[PDB]
Structures are given as structure tokens and as C-alpha cells.
Amino acid sequence: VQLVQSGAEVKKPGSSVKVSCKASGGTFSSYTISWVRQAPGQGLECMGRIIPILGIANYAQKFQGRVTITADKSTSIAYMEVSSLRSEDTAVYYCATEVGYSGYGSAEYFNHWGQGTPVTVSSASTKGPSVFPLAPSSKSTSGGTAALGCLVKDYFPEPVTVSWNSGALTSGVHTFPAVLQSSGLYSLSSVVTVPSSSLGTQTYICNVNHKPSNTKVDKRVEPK
Amino acid sequence: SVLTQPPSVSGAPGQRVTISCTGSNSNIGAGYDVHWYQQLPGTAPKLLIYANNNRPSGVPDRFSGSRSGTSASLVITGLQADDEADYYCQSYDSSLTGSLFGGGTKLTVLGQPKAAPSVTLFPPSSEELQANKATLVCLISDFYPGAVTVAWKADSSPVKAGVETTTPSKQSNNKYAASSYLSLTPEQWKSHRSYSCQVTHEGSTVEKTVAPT
Amino acid sequence: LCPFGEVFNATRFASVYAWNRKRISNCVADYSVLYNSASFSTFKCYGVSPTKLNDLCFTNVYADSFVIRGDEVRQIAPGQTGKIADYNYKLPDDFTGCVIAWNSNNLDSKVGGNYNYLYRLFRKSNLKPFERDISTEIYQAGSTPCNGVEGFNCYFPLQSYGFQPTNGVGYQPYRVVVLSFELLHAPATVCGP
């Protein structure tokens, strides 16, 4: 998309985080830089602005000392930082270029938006997933078609991936979005739909990679 | 003050659709213009309309804007399925001394094949029970519309604690998928003779049941 | 009851190049409580009776607030020229309304400077009455290409006021409010006491 921000970020309560923004479709030229925040399932809120050429920063009242935005015209990059992170400040933070015009009711509009960098604040230290097999009950699923899967459990942070049989198995493979638990750890399930005749013959292994925890797990799913 | 938007509006393919953006005298009440953005789920917002009656090259011809007093309207004449998204309006507020957004509106194009859910239930594996943990898994897929309710029952009795369900999210085929997890202790799993997951969707209610045996 | 005080006793004011306007309708504007303060050094009205200020009905009443230097308040009047009047805020020759200003050095000035307040220094044409220009585009002076980057004859249209407690009253910050009255063919939303 239109400006390139940093990668995802996961932080503990009380930490501070700094994010970056670079330009696509432009060269930061005469564009004011804004920061807008989208809480989970919530509307957009603009917290800050930076004038690259003049190096003058204006922040919204809901902004406190906590948010501080700077920008280098030479480097072509723009930055923002937050301190004293808490549960509240979990969102996709956007950097966007403001545009102005001359007119009677002039109001700035954002023509270019970054990719979004989602910052998550949790007390959950990184943990590996527990992958248990979901044995197929050939008679309790479709006639002649079985449903077997894997249960990734208790993993933080969220990035995780599941491929069946080293990626050779794709049909019937439907992975489900992980859920967030009262503990703060994630858990998902990936099931596949296969013929019952191949249950005793074909071998089935889900391949899970939890890149944050650097954990790879292979588990065979055999019938009971 | 703030800008107010319909939380949700539904439209049929080909119909006109009118999304509102009303503000007090602090923002839209003065000359301050309104600006509209289209934002697909998971994508960064993109400018849709600036100055209300102007759209950047790349915004199709059916999007328009109008103003009359302290209100503002985004119109989609020939509604298409490519319009399912969030829509926010943006203007300036004098009391805020800054730009201001609206609540947003989700536009659901009501032109899709209604589909019944595919519920699949899994009992706690024997490997997990050794970990002093028991988890039931209720997979729901290929159901439209996306709104669904999940009720668990042990021995036909309603559940109370320990239930967590995900939010229906569209799949690759434009239908929706959701997951429900009943976390139990090993003693509770084997104590009850049958645990059941029940999923109601547009009157149709589907049930699956597992047993410790 | 008309809430005029909120714009006068506001925490933060806008920049002159991007002034803030607030409509004030459906209220009863008792201007007698506005003359209370002696703090408004420059209070001038244009086109209104001296006594009927509180005894008049107006369809609409707008407010326009911003911050400029003390010597530029003379430019907040019909038929004026200069950097503020041609490039930032222009009243019409037939203006109907008052103009209030007051010293805010005690608030809008920082040890070292408060450069957050800006003014437009370059513009090709003059601003039409009540037209706002917030274009942060490089100003081309003559025929030198800018490529969206500063250079010869290519300058950023905005510039910053350097407000410091140590500056002279002519260069100190002043907070301006331009109450502009409107009489339209419609029931008056704003009527005085």
C-alpha cells in the first residue's frame, strides 16, 4: 500500500515502543505525517502529526506526554513512540500523509496510508503451542468421509501456521482462527476432510510452525 | 463533539445506499468539509471521497457525496459485492483543534446464497487428558449469514462456565467460520455421559454430541 | 444561553493560516458579558449599531480564532493588506461583525520559543474573504522546478512564529476572535437579549 511502516510488535505492560514509516507513491515531499489509531473493532482516532520540513509536532489532547512523534526529512522516514503501555493501547497504528487545499471549508484529508503496524500489549511471555491430535470418528462424520485435525494450544504471540503433510495435502484442509483465552494465550484448530477408506492407509501429519517461539511440531493423527 | 454514523447499513446488489455523517456546529456545522474512506477488513483505509463531491482517480463512478447543512452523505448508486466494507467520514473540529473521524458503518451487500453450517465436534484426546486438561472443539463452517449462537450442554443441561467462541470470520468462499472451545477438567469430561455443542443459525439449529466412551 | 466564553477562554488556539471556525446558532447572545473583560485590547465592530449590539437578531453568527503577532492585528480589518490579510485571513470590504484580540504572551510563549504557531509566507494569489489555504505545497518562485523538494526559488509555504516572553509587544502573541454576523432569509437562529 501507500507508506511502509515497521513490522508487528508485542510488548509487555509498562514498555515503550517506536514504529517507523517510509514512503510509497512519494518522497515525503511537503506532506504532513499523521498517526491514526484503530483499537480492536473500534473506530479511528488521530493522535499526532509531524511537519517534516519544519520539524514541528502537534499532538491531540488525548495524546499525553506518552506519545512523541518525530521525523527526518533527510532519511525520508517518520517515527512515533509510546511509553507506559497498557491493555488499552492495543491497536493497528497507521502513518498517513495529510493533504491540504485552498477553499472556504478546507479540512485536511489523508490520501496515502501505511500498511498498519499492530502493537499488542499483554503480560503473556512467549510460549510454545501444545499440539494434540483430533482422531477421526469415521462414523460420527460424513458417510465415507472423515474429519481429523490438530489442536494448537497455549501459544503466544499470535503468529502460527499449519500445513498438512508438508503442504501436499490441501483439499478439505480448513484452519480456524485462534481464540484468545482468559489466560491470554492463543489456541486454534486445523481440520481436514478425507475419505474414510484412506484412514487406515494414508498417513496424516499437521505441520505447525510458531515462528515467535521458534517452535516446529509434527504430530500424526491416527484413529482411536 | 463527534461525527455520528449508522453502525450498520444493509443493501441489495444494484440498489442505492445512503450512509450518513452528522455533526454539530463545532465540526460539520461550520464550513468544514467531510471526507470519506473505504476500509476493507484487515486492510488499511483508503481515501474514497475528498471535499465530499470529489473522488480520486481509481474510485469508481458510483460513489458520490452531498452536503446540506450539518449533515453529509456518501452514496453508492449501483451497489456491488465489492462494496462490503467499513466507511468512515472525516472532518475538522474547532473544539478539538484537529481532525476527527466518525464511528463507521459496515455495508453488508445482501446478495449471497444463504448457507447452513457444518458443525464438527471433537472430544478431548487421550494425550491431552494425561496433561490434566480436557478441551472440546466445535468447528462451524460454510454458514451464511455469519451470525451464529453456540450453546453447550452436558446431559441435556445448559452450560455455565468455561465456554469461549470466536467471532465469525469470512472464509475464502465468502461463507463464515467460527470455533467454540469448552475447556474442562479430566474429571468433568468422564463424569458426564455426553457433551453436546448446539449451533443455531437462522432458525436452523444443529447439534453434535460426544461421549467419554 | 449562548456559549461565547468557550472560544475566548479556550486552552489552545489555531494557527492563522488554518483558523478555526465555530457556528453559534440556536443561542441568545448576550454581548454585555463580553464587554466585561478589559483584557481585549483591540475590540472593533464594523457595520453594527453601537447600542443595538445586544438587541439584534442574526440568522447565523460564526467565530474565527487564531494567533498572530501584535503588530498584525491591524490587518484584521476590512480593506487591509500584508502577509496576514493577503495570505492567511481576509475580511471582506463589506464585513459585518466585530473583532476582538488580547495579549496571550503569558500563555502562548515558551522558554526558548513556541514555534507551533505558523503563518503562510508565500502564495500566488490573494485569499478571498473567508477563504482558508492549508496547502503545504512547495511555492515556485519564477521558473525553477521544485520536484516537491526545496531549492532555489522553491520554498515551503509555511513559516513559524517565534513567541518568547522576552519579545516586544509587537512580536508577542495575540489571540484574535472574529465574530462575523449573518442576516439571511430564514428564522434567525441567533438573537440577542
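To match Swiss-Prot, the residue numbers of chain C are left as they are there, and the shown ones run 335-527.
Backbone N, Cα and C define each Cβ position, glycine as well.
Summarising the environment of C:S371 (variant position), the number of other Cβ atoms within 10 Å of its Cβ, over all protein chains shown, is 12. Under the three-state DSSP scheme, C:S371 (variant position) falls in the coil class. Annotation of the natural variant C:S371 to L in Swiss-Prot: In strain: Omicron/BA.1; the original residue is retained in the structure shown.
According to Swiss-Prot, the natural variant C:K417 to T carries the annotation: In strain: Gamma/P.1. Reduced to three states, the DSSP call for C:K417 (variant position) is helix. The Cβ of C:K417 (variant position) lies under 8 Å from the Cβ of C:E406, C:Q409, C:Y453, C:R454, C:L455, each of which sits 6+ residues away along the same chain.
Here Swiss-Prot describes C:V445 to P as a natural variant; the accompanying note says: In strain: Omicron/XBB.1.5, Omicron/EG.5.1. Taking Cβ-Cβ distances under 8 Å and a sequence separation of 6 or more, the neighbours of C:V445 (variant position) in its chain are C:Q498, C:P499.
C:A475 to V appears in Swiss-Prot as a mutagenesis experiment; the accompanying note says: Increased resistance to neutralizing antibodies. For C:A475 (mutagenesis position), the Cβ neighbour count at a 10 Å cut-off comes to 13, with all displayed protein chains included.
Over all protein chains present, the Cβ of C:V483 (mutagenesis position) has 14 other Cβ atoms lying within 10 Å. In the three-state DSSP classification, C:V483 (mutagenesis position) falls within coil. Per Swiss-Prot, mutagenesis C:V483 to A is noted as: Increased resistance to neutralizing antibodies.
Listed in sequence order, C:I472, C:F490 are the same-chain residues at least 6 apart in sequence whose CB falls under 8 Å from the CB of C:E484 (variant position). According to Swiss-Prot, the natural variant C:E484 to Q carries this note: In strain: Kappa/B.1.617.1.
Where Swiss-Prot documents C:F486 to V as a natural variant, the accompanying text is: In strain: Omicron/BA.4, Omicron/BA.5, Omicron/BQ.1.1.
Under its natural variant entries, Swiss-Prot includes C:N501 to T with the note: In strain: 19B/501T. The Cβ neighbour count for C:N501 (variant position), using a 10 Å radius and every protein chain shown, is 17.
Under the heading of mutagenesis, Swiss-Prot lists C:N501 to Y and annotates it as follows: Increased binding affinity to human ACE2.
The two recorded residues C:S371 (variant position) and C:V483 (mutagenesis position) have their Cα atoms spaced 47 Å from each other. For C:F486 (variant position), applying a Cβ distance below 8 Å and a minimum sequence separation of six or more within one chain yields C:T478.
Between C:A475 (mutagenesis position) and C:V483 (mutagenesis position), the C-alpha separation comes to 13 Å.
In this entry, C:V483, C:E484 stand out among the recorded positions C:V445, C:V483, C:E484, C:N501 as having a C-beta under 8 A from a C-beta of chain A.
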